[PDB]
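Have a look at the structure below, then the notes.
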Amino acid sequence: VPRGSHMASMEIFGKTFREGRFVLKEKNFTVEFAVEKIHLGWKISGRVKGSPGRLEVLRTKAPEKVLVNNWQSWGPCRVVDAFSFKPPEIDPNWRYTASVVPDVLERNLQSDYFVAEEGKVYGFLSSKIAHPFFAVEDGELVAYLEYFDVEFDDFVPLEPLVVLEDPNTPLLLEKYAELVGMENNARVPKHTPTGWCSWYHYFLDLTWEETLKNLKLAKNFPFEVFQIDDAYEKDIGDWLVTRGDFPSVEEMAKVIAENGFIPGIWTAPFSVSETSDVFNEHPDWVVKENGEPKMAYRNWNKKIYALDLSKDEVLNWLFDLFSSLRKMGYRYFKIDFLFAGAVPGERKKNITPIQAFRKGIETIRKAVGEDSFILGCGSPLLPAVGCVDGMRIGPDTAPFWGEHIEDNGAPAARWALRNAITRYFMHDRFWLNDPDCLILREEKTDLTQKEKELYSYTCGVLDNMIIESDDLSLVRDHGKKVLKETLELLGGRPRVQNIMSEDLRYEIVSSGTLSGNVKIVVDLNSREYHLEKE
Ligand SMILES: OCC1=C[C@H](O)[C@H](F)[C@@H](O)[C@H]1O
Ligand SMILES: [Mg+2]
């Protein structure tokens, strides 16, 4: 266990750090907590009742360089200089992707769930009730549990906090993630699906006619799943109403299955647009502000509202939707924009947005059953552990590297891959990491052969999910060889050896792959790699 001058300098719930069992009785809340030794660190656990509000758990001097983590799929996991931080301007159309507590992020450096420095990890093991986050406030790192003004008549469990120390920072992050996995009964599938996804070629312009073209060609590729992305639906929330040349959602599943694939489908199940049938029928089903529908985000050139997952009517609707899809034969569900279900606001029941979120995703899991694969996307990470099988862990990739794209969550292969690297340790611990789709076509793309190889082989070494997204008629010998060689790199235990890198060069080893022990060194600025196989 770490002992030292820096440990004496910490405070836990406002008290000087030391081992033991404690009670803090304040005006508005009571905390009972223990500070206990664990392998390579300390664990702070306990229970809280009353109105804890934004509850300070830990305080310590901020490190100079910190690995910070955004709460959801698309947001950055990256090393930042804690002392030269300036607040970002928050996009009013996407504020809750930046932070569930935007008041923090507009003033102070924020990290959600965990934060790391060289030789040290601070990390919460769960987000079941509170949102756990860190802020750097006038040179101090402060760990908080946000309860969003909810009051608890009887004790509920704290989200446990671990403080881990060891010179091997990657080992610490892996250990943290194993503790999260155990705390939340993580689903780690024994088999990883391969497959095809429409989005990164066709986007919203997918037709059924092009879908069928790809379905036929897909029989020549090593694809298990055939997944229809955003395009088929008439509106956001109207998931069983199709548009354009698409047949019924049931019919699509039957054609896909008849052609020998596992049918997959995209939804944004916690989202309903201002124009949707479901919203116009059920205006009382959404999260509110001053009693009116609260915009969760703007996309598809529409205001999008969040379903209120505290309401039984809403949970019954979700259950019926996903049960219906399962009955049709879908067994792979990409469930997206899930942050919407955890937006702060007024709900029917006085529960946190995190409690609400977890009721929603648990309902989905019950509806699709145990033999359905759930891929989360645009999702709060820690609250989803135990429910999803796979999780998108980066911003969207793209059929271009993204030379002129900032690290701001806009699609770009370079930033998608950076997050697959810096969140590598969640893989096979929280869930299967989804690094986003391989784009292996050699027309209708600005990616080079070398860029396609660098992305693909990195994902292989990391043992991540391998989904291709292309017009398959434009994938020829190079693309077919890259996919084949990628799948030969799967099956190992990866480690990013230099996780605190600030120059976008990473050394990645993977032990026990289908190709033996491998190593790839990548440079995301020069777009070069060096791959070794044993
Ligand atoms: O709207 C479709 C869509 C939205 C998000 O950006 C996802 F991350 C992306 O993969 C696509 O599914
Ligand atoms: Mg594995």
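FYI, residue positions are counted from 1 along the chain as it appears here.
Any Cβ shown, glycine's included, is placed from N, Cα and C.
Some features that Swiss-Prot has for this protein:
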BINDING   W74, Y200, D229, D230, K334, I335, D336, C377, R392  substrate binding site
MUTAGEN   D229 to A (Swiss-Prot position 220)  Less than 1% of the wild-type enzyme activity with p-nitrophenyl-alpha-D-galactopyranoside as substrate at 80 degrees Celsius
MUTAGEN   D229 to G (Swiss-Prot position 220)  Reduced activity compared to the wild-type enzyme
ACT_SITE  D336  active site, nucleophile
MUTAGEN   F337 to A (Swiss-Prot position 328)  Increased transglycosylating activity at high concentrations of p-nitrophenyl-alpha-D-galactopyranoside substrate, which could be useful in industry and medicine for the synthesis of different p-nitrophenyl-digalactosides. Able to produce 16 times more of a regio-isomer with the (alpha1,2)-bond than wild-type enzyme
MUTAGEN   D396 to A (Swiss-Prot position 387)  Less than 1% of the wild-type enzyme activity with p-nitrophenyl-alpha-D-galactopyranoside as substrate at 80 degrees Celsius
ACT_SITE  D396  active site, proton donor/acceptor
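Recorded features from Swiss-Prot, shown on the structure.
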residue : record                 : DSSP (3 states)
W74     : substrate binding site : coil
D229    : mutagenesis position   : coil
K334    : substrate binding site : strand
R392    : substrate binding site : strand
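Largest Cα to Cα distance within the recorded substrate binders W74, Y200, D229, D230, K334, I335, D336, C377, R392: about 17 Å as a whole number.
Listed in sequence order, the recorded positions among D229, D336, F337, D396 whose CB lies under 6 angstroms from an atom of ligand 1 come out as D229, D336, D396.
Cα of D229 (mutagenesis position) to Cα of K334 (substrate binding site): a span of 8 Å. Straight-line distance linking the Cα atoms of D336 (substrate binding site) and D396 (mutagenesis position), rounded to a whole number, equals 12 Å.
Put plainly, the binding-site residues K334, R392 were compared by Cβ crowding within 10 Å, and the winner is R392. Note: the CA-CA distance between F337 (mutagenesis position) and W74 (substrate binding site) rounds to 10 Å.
The Cβ of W74 (substrate binding site) has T97, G378, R392, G394, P395, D396, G409 as same-chain neighbours under 8 Å, each 6 or more residues away in sequence. Here the Cβ of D336 (substrate binding site) has 22 other Cβ atoms within 10 Å, regardless of which shown protein chain they belong to.
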